[PDB]
Amino acid sequence: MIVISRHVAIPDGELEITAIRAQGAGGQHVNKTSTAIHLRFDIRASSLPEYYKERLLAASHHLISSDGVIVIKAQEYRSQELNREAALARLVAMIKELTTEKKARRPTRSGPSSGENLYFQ
């Protein structure tokens with residue numbers, strides 16, 4: 001249900017979940033498998049309230065597109081079924097951060113960040 005608030009909870013069917021894999025042959029130090037999940041959520045296409053639509057769209061995140069889409073890449077487990085659930089945790093979190101401004105009543109703990117994006121042309 002991705003319950004973000006008292007009147008906000010995605011039924012887990014309004015998202016675009018897709019699989020992501022890579023070949024073995026890499027040009028760097030790589031030998032482990034991929035078997036990851038791509039979680040794409042089109043806010044414009046969701047049942048979200050207008051207030052959240054604007055909050056998410058007006059946000060500035062190295063994982064979101066100005067278009068109105070958030071992208072997450074969960075990769076930890078050896079299957080392609082456990083990462084689909086590890087991705088929702090990240091969605092719920094970033095949504096709660098981008099929709100707010102400052103808070104300490106709920107657990108909140110920032111940290112470093114490792115990631116880039118691939119803009120298409």
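First residue shown is number 1, and so on along the chain.
Looks like solution NMR, at least that's what the header says.
Backbone N, Cα and C atoms are what each Cβ position is placed from, and that goes for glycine too.
In Swiss-Prot, the entry for mutagenesis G27 to A states: Decrease in activity. The structure shown retains the original residue. Proximity of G27 (mutagenesis position) to non-local residues of its own chain (separation of 6 or more, Cβ distance below 8 Å) is seen for none. DSSP classifies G27 (mutagenesis position) as coil under the three-state reduction.
For the mutagenesis of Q28 to E, Swiss-Prot gives this note: Decrease in activity. The structure shown keeps the original residue.
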